[PDB]
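Visitor: This is the structure I have questions about; it appears just below.
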Amino acid sequence: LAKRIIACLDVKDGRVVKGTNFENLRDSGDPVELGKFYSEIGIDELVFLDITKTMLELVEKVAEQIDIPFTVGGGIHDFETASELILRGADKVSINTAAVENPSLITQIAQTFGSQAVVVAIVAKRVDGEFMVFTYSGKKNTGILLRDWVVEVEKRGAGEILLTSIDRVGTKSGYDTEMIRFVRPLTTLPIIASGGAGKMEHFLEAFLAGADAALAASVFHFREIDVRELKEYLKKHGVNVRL
Ligand SMILES: O=C(O)c1ccccc1NC[C@H](O)[C@H](O)[C@H](O)COP(=O)(O)O
């Protein structure tokens, strides 16, 4: 099964939170324009993340303009919101804090739209040598061990785990490959590595650690990595991608 490259677009009020400077692009803040561009250059999937209704309009336009899978995330707190996002064209929804506080939400979405529709995002940090699950964008220690939550999440019916290591996020220092390795034998689900990507070699390392997809925002936002070059590089180094 081919490894996937996934671009994460941070969105506020249905616009991309710029500093973008895509001169080739007409409007760097239009998420449909930016998403379509990524689609065309070889990105395999998109994640639209609301960092703060306008989301429903965004999903609508994205759905009819873009022909690759896309996930929506960021403050989905209930079944009704997930349902509405999926019906209006989102392929997947990502939930985190709302999954920790009501794990049945996972199962409710999976039963209604299929397991492949639910992505559970997990933010973990090291606390006294143990990986612990944090909610509220890394503000709250749930007291839940990463090793138990991963097992609960699959059991509840999740289709994928988006594995965010908050202490690598934005740093460009590499993915947290130790955490990916820790999670790999605990679950059979596809693991999406998230946070830290800085150079092509970092993607290789994440795939070697056992990720099935690698998500990045910084290196695609700051235009640092050519997607096609990245795919050729991974292929050259024995990683199965699609070209
Ligand atoms: O997804 C969240 O709510 C969240 C939570 C805690 C810490 C970061 C969070 N989101 C940030 C995104 O997941 C972030 O864009 C990705 O991890 C990719 O980051 P970079 O590629 O390092 O720029």
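Using the numbering of Swiss-Prot, the residues shown for chain A are 2-53, 60-250, in order.
Each Cβ is built from the backbone N, Cα and C atoms, and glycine gets one as well.
One entry in Swiss-Prot concerns the mutagenesis experiment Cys9 to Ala. Its note says: No change in activity. Under its mutagenesis entries, Swiss-Prot includes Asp11 to Unk with the note: Loss of activity. Feature annotation from Swiss-Prot assigns active site to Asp11. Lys19 to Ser appears in Swiss-Prot as a published mutagenesis result, with the remark: Decrease in activity. Per Swiss-Prot, mutagenesis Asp51 to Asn is noted as: No change in activity. In Swiss-Prot, a published mutagenesis experiment is listed as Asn103 to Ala, annotated No change in activity.
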Visitor: Can you tell which of the mutagenesis positions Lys19, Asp51, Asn103 lies nearest to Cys9 (mutagenesis position) in space, using Cα positions?
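Guide: Its closest listed neighbour, by Cα, is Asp51.
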Visitor: Roughly how many Å lie between the Cα atoms of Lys19 (mutagenesis position) and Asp11 (mutagenesis position), rounded to a whole value?
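Guide: Spelling it out, the Cα of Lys19 (mutagenesis position) and the Cα of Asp11 (mutagenesis position) are 9 Å apart.
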Visitor: Under a criterion of Cβ-Cβ distance under 8 Å and sequence separation of at least 6, what residues of the same chain contact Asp51 (mutagenesis position)?
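Guide: Residues satisfying the criterion: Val12, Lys13, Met62, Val79, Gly80, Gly81, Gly82.
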Visitor: Cβ under 6 Å from an atom of ligand 1: which of these mutagenesis positions qualify? The list is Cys9, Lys19, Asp51.
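Guide: Result: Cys9.
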Visitor: Spanning 6 missing residues, the endpoints are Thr53 and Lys60. What is the Cα distance in Å?
Guide: 13
Visitor: Going by DSSP, is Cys9 (mutagenesis position) part of a helix, a strand, or coil?
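Guide: SS state of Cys9 (mutagenesis position) = strand.
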Visitor: Write out the long-range same-chain contacts of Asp11 (mutagenesis position), meaning residues 6 or more apart in sequence whose Cβ is under 8 Å from its Cβ.
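Guide: Counting only residues 6 or more apart in sequence, the Cβ neighbours of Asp11 (mutagenesis position) under 8 Å are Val17, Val18, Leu50, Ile52, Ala224, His228.
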Visitor: Using DSSP with the three-state reduction, classify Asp51 (mutagenesis position) as helix, strand or coil.
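Guide: Note: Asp51 (mutagenesis position) is in a strand by DSSP.
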